[PDB]
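Taking it in order: structure first as structure tokens, then the write-up.
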Amino acid sequence: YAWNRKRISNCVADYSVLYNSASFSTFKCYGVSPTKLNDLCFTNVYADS
Amino acid sequence: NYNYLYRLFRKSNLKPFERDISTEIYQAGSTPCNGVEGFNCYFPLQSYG
Ligand SMILES: *[C@@H]1O[C@H](CO)[C@@H](O[C@@H]2O[C@H](CO)[C@@H](O)[C@H](O)[C@H]2NC(C)=O)[C@H](O)[C@H]1NC(C)=O
């Protein structure tokens, strides 16, 4: 109910080794494109983990 | 009437006046596709309820 809103953005979301690791779940996302996350920067994305 | 089908997604873009009957899915997210095709390969075609 009190999910976080930390603005984890304007950074580098590299996923090379992330995709290599088989234990990982899902980062090939459907928002804009699965791979548009390595050098892409985020405007005001807030983590709600 | 699930006899009417539609494709989930196509690797290549659209193209005027052509038909594609591809029965294989791309290397999608988790469980992208076993080998080339087979199990754990989301059917690139979906029906209509
Ligand atoms: C947090 O946990 C995740 C998941 O284990 C870690 O992500 C992995 O980190 C290793 C290298 O440290 C990579 O080889 C993997 O590709 C990553 N994804 C996995 C295992 O699914 C992450 O390193 C951890 N971060 C911290 C600060 O603990």
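Following Swiss-Prot, chain A shows residues 351-399, kept in their order.
Heads up, the Cβ atoms here are built off N, Cα and C, so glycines get one too.
Now, the feature entries from Swiss-Prot:
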- A:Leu368 to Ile: In strain: Omicron/XBB.1.5, Omicron/EG.5.1 (VARIANT)
- A:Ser371 to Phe: In strain: Omicron/BA.2, Omicron/BA.2.12.1, Omicron/BA.2.75, Omicron/BA.4, Omicron/BA.5, Omicron/BQ.1.1, Omicron/XBB.1.5, Omicron/EG.5.1 (VARIANT)
- A:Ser371 to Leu: In strain: Omicron/BA.1 (VARIANT)
- A:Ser373 to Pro: In strain: Omicron/BA.1, Omicron/BA.2, Omicron/BA.2.12.1, Omicron/BA.2.75, Omicron/BA.4, Omicron/BA.5, Omicron/BQ.1.1, Omicron/XBB.1.5, Omicron/EG.5.1 (VARIANT)
- A:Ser375 to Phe: In strain: Omicron/BA.1, Omicron/BA.2, Omicron/BA.2.12.1, Omicron/BA.2.75, Omicron/BA.4, Omicron/BA.5, Omicron/BQ.1.1, Omicron/XBB.1.5, Omicron/EG.5.1 (VARIANT)
- A:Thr376 to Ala: In strain: Omicron/BA.2, Omicron/BA.2.12.1, Omicron/BA.4, Omicron/BA.5, Omicron/BQ.1.1, Omicron/XBB.1.5, Omicron/EG.5.1 (VARIANT)
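Most other Cβ atoms within 10 A: among the variant positions A:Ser373, A:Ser375, that distinction falls to A:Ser375.
For the recorded site, A:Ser375 (variant position), the DSSP three-state label reads coil.
Under 8 angstroms separates no C-beta among the variant positions A:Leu368, A:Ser371, A:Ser373 from a C-beta of chain B.
A:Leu368 (variant position) sits 9 Å from A:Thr376 (variant position), taking the Cα positions as reference. Secondary structure at A:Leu368 (variant position), taken from DSSP and collapsed to helix, strand or coil, is helix. Among the variant positions listed (A:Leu368, A:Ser373, A:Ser375, A:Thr376), A:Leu368, A:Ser373 have a CB atom closer than 6 Å to some atom of ligand 1, in sequence order. Neighbour count (other Cβ atoms within 10 Å of the Cβ, all protein chains): 10 for A:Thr376 (variant position). Here the Cβ of A:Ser371 (variant position) has 9 other Cβ atoms within 10 Å, regardless of which shown protein chain they belong to. The local packing around A:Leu368 (variant position), expressed as other Cβ atoms within 10 Å of its Cβ over all shown chains, amounts to 13.
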